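In what follows, a single structure is set out as structure tokens and then discussed.
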Amino acid sequence: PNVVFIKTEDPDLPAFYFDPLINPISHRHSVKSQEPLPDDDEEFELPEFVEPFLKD
Amino acid sequence: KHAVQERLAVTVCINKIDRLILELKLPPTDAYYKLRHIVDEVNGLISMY
Amino acid sequence: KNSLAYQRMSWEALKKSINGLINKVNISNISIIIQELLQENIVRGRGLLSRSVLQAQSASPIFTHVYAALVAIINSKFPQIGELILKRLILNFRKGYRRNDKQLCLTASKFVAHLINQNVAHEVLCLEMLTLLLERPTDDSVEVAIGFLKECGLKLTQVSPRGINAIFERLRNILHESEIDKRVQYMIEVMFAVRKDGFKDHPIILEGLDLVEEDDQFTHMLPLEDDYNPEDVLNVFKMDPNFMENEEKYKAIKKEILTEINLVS
């Protein structure tokens, strides 16, 4: 499976940084989808001790 | 196509996810874009069959 | 009297000839037609000069670049002229859009894209135009931003690739997480087509639409929602008590401005 690991030009722009080299995703389809979407306004709520796993 | 024409259960495991991170160097939003894309393509195709 | 009849004949014959040269200006006649628009005092009728330029860039999707080359010639020299034209095309673009006139919006947006590629229009107003085009993209405004970008995806990406990446993210999300149809789907596909093609189908300015030098130009920034004005009532003439004074002055401004051995072996 061909490996595609893209050389950077400078150190500057971030580690993850969409470069022109990758082809622009632009995924297209029909009316994309809908889900068994559990709307809020019934209820759900996060006990605020669990902020995002390593946002720090 | 073969699994549809023989009516089995339909499971999908997207694998090899480091190939988006270390190999691809894709920021997370467009990472999600590609993931959603694989999902929508395979789903539309199952809708085809 | 005599001076009155003279100012009236001036306005009449002058405006008619300047509009002739407006519709006549060519690329093999770019500098020639611009120097004829100078041989006539185009600033004496600066309003109807902006008006002839606007009329060309609006009613001609294919001579917007030519009206633009004239605008760049006269705008690196008299920036206020292309400036009135710019405020005008902003008025016409917000006219078409905020009144839901696809054709008017497209005309004025092609004019503004020509200005941005000529470097008489600044990138923040182009950004605001793209952003107010893609805010709630349906078929019309999606095609409006994409049509602007068909010619002006180069200049924005070359002076600030930030705008190109932002446009790609916004277009991709607004068309890839939202309910749009084959129109905006294939429109995003076309946008990505130009992008990946490297703006090779539509560079900044074809031969002869940019010859003015690096810093000898004028990119004045008058934005979209800034309460600008047309100042186009100057398309109707006006009596002149300082006609002779300002005439000598502006004519002085236009004068100051111009073996068999291979065989054998």
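Note that chain C carries Swiss-Prot numbering, so the residues on display, from first to last, are 149-406, 448-454.
Cβ atoms here come from the backbone N, Cα and C positions, even for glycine.
These features come from Swiss-Prot:
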- C:163-346: domain 'MIF4G' (DOMAIN)
- C:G168 to Y: No effect on EIF4A3 incorporation into EJCs (MUTAGEN)
- C:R331 to A: Decreased EIF4A3-binding; when associated with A-334 (MUTAGEN)
- C:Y334 to A: Decreased EIF4A3-binding; when associated with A-331 (MUTAGEN)
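Around the Cβ of C:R331 (mutagenesis position), the same chain contributes C:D287, C:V290, C:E291, each under 8 angstroms and 6 or more positions distant in sequence. All chains included, 13 other C-beta atoms sit within 10 angstroms of the C-beta of C:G168 (mutagenesis position). Across the structure, C:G168 (mutagenesis position) and C:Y334 (mutagenesis position) place their CA atoms 40 angstrom apart. In the three-state DSSP classification, C:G168 (mutagenesis position) falls within a helix. The Cβ neighbour count for C:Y334 (mutagenesis position), using a 10 Å radius over every protein chain in view, is 13.
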